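Colleague: Take this structure first; my questions come after.
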Amino acid sequence: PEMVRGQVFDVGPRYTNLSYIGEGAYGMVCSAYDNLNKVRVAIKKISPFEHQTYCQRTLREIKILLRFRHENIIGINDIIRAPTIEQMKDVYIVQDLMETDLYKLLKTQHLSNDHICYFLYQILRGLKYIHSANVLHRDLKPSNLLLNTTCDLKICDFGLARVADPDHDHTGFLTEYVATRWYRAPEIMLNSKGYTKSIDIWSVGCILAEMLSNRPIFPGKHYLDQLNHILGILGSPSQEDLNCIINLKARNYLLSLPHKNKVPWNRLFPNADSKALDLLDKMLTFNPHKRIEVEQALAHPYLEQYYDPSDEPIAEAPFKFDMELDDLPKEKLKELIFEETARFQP
Ligand SMILES: Cc1cnc(Nc2ccc(F)cc2Cl)nc1-c1c[nH]c(C(=O)N[C@H](CO)c2cccc(Cl)c2)c1
């Protein structure tokens, strides 16, 4: 059985020639060759069954990605696991192969205003579909945006994604410490169980900033420092913004802080399209409720060249509260992961 950096990839005879691409908390992703379809693929190995959060994440990533069909979202071509539940210790998710990620590209390359323009368009096109399906991504960042040779873009890694049916009040039930620090909306710190899909718009904000500078905008070294970096540029929240913070303990924490002034965008990004900076501002708005939503952001002037509602599919079938009940023991999540991967067994 082929191995990559001390990691066994039991992908039978069909898939061969494994190269490393990257890793995550509970597995590794490789490039491979499908001998059946004569095409190169990506294979993400997952080993989650020891820890309950990993099984919950694995089940969502698979259910969500299996219903999604969109040109700016990575899909699932195939899934491999043992013939019986007792033997299943690993799940292999076969996905389409991309050439690079936006993280890698920004190390080697300063992007034309046209490239930034077109990348941002694609991120929001796919985000439109994600949000349309009552899903939050919750870890948008450059290394979860894939690119190929023809400048086509795909959102990947739905490990931290989940359904929030907008017909239920989820304030108090959402997981606490989501997103990657530098891309973390302020309300994840101040309202850590009450946030919304608007946290994805924040993340896109930070990505746009990073595309204009080749430098991350809010590089906090630790949890409460991140909030300082944000406040460092946006300036202290207005009274109206502290009025929209329902959590008294966090309202007080903010009042306690020394007044900081807003740093205008054009001093941070002197060479940058004024329309880019207008959208950057509406995305990096402190108050989640005032923050630009995904449709309004596609409709912004900066993206008028690409914006067309008739070519921006939404989900035929949005996810509803019934497909959220996954607060269950890990042995029962294992059985649910078994059932969902069945459609790919002989
Ligand atoms: C699906 C896919 C398809 N093509 C490529 N191409 C690629 C991407 C980045 C590179 F540096 C080089 C290459 Cl060739 N990458 C991917 C890909 C990159 N990351 C992921 C992906 O899902 N990565 C996440 C890490 O956040 C992951 C991976 C393994 C286990 C876990 Cl638990 C999590 C898929």
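So for chain A, numbering is Swiss-Prot's, and the shown residues are 9-354, in order.
The way this entry was determined, per its header, is X-ray crystallography, 2.5 Å.
Heads up, the Cβ atoms here are built off N, Cα and C, so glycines get one too.
Got these off Swiss-Prot a minute ago, pasting:
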type	residues	note
DOMAIN	23-311	domain 'Protein kinase'
BINDING	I29, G30, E31, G32, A33, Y34, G35, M36, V37, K52	ATP binding site
MUTAGEN	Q117 to A	Reduced affinity for DCC. Strongly reduced affinity for DCC; when associated with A-123
MUTAGEN	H123 to A	Reduced affinity for DCC. Strongly reduced affinity for DCC; when associated with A-117
ACT_SITE	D147	active site, proton acceptor
MUTAGEN	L155 to A	Reduced affinity for DCC
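Relative to the rest of the structure, where do these features sit?
Modeller: Under the DSSP three-state reduction, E31 (ATP binding site) is assigned to strand.
Spatially close to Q117 (mutagenesis position) yet at least six residues away along the chain is no residue at all, judged by Cβ distances under 8 angstroms.
Within 10 Å of the C-beta of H123 (mutagenesis position) there are 14 other C-beta atoms, taking all protein chains into account.
In the three-state DSSP assignment, the secondary structure recorded for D147 (active site, proton acceptor) is coil.
There are 19 other CB atoms within 10 A of the CB of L155 (mutagenesis position), with all protein chains counted.
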Colleague: Could you list the residues of the same chain, at least six apart in sequence, whose Cβ is under 8 A from the Cβ of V37 (ATP binding site)?
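Modeller: When sequence neighbours closer than 6 are ignored, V37 (ATP binding site) has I29, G30, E31, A50, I51, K52, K53 within Cβ distance under 8 Å.
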Colleague: Relative to the Cβ position of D147 (active site, proton acceptor), how many further Cβ atoms are located within 10 Å?
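Modeller: The Cβ of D147 (active site, proton acceptor) has 22 Cβ neighbours within 10 Å.
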Colleague: Among the recorded positions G35, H123, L155, name every one whose Cβ is found under 6 angstroms from ligand 1, counting any of its atoms.
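Modeller: By the Cβ criterion, which requires under 6 Å to ligand 1, the hits are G35.
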Colleague: Within a 10 Å radius of its Cβ, which of these binding-site residues (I29, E31, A33, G35) has the fewest neighbouring Cβ atoms?
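Modeller: Each of the binding-site residues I29, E31, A33, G35 was scored; lowest Cβ tally within 10 Å is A33.
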Colleague: Between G35 (ATP binding site) and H123 (mutagenesis position), what C-alpha distance do you get in Å?
Modeller: 32
